[PDB]
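What follows is a short report on a single structure.
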Amino acid sequence: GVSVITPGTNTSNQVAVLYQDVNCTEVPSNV
Amino acid sequence: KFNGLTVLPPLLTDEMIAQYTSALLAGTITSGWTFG
Ligand SMILES: *[C@@H]1O[C@H](CO)[C@@H](O)[C@H](O)[C@H]1NC(C)=O
Ligand SMILES: *[C@@H]1O[C@H](CO)[C@@H](O)[C@H](O)[C@H]1NC(C)=O
């Protein structure tokens, strides 16, 4: 699954992304 | 693990919950009912 973490569009438009229980070496800065 | 089925982890780990119970237990051994 893929989840999007946002502070709210009334604060910012930046976003972070969680790839759930996926090893972070096979996803396709801060990893 | 499976087909479209996943298990999400709880927000509090087991370490955090054991920390909470040791804080309750040290509060009661040492202050009685005053800390609540
Ligand atoms: C939402 O926007 C309004 C006006 O743009 C502002 O007054 C309010 O503080 C904002 N809320 C947050 C949580 O930033
Ligand atoms: C992801 O794969 C690498 C390569 O084998 C491994 O070293 C790493 O431990 C894996 N991730 C986790 C969370 O174990």
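Using Swiss-Prot numbers, chain B covers 854-889, in order.
Recorded method is electron microscopy, 2.8 Å.
Each Cβ is built from the backbone N, Cα and C atoms, and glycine gets one as well.
According to Swiss-Prot, the features are:
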- B:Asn856 to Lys: In strain: Omicron/BA.1 (VARIANT)
- B:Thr859 to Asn: In strain: Lambda/C.37 (VARIANT)
- B:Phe888 to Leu: In strain: Eta/B.1.525 (VARIANT)
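Neighbour density for B:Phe888 (variant position): within 10 A of its CB lie 11 other CB atoms from the protein chains shown. Residue pair B:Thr859 (variant position) / B:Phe888 (variant position) shows a Cα separation of 41 Å. Cα of B:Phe888 (variant position) to Cα of B:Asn856 (variant position): a distance of 49 Å. Note: B:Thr859, taken in sequence order from the variant positions B:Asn856, B:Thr859, B:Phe888, have a C-beta within a distance under 8 Å of a chain A C-beta. Each of the variant positions B:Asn856, B:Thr859 was ranked by the number of other C-beta atoms within 10 Å, and first place falls to B:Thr859.
B:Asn856 (variant position) falls within neither a helix nor a strand when secondary structure is assigned with DSSP, and so counts as coil.
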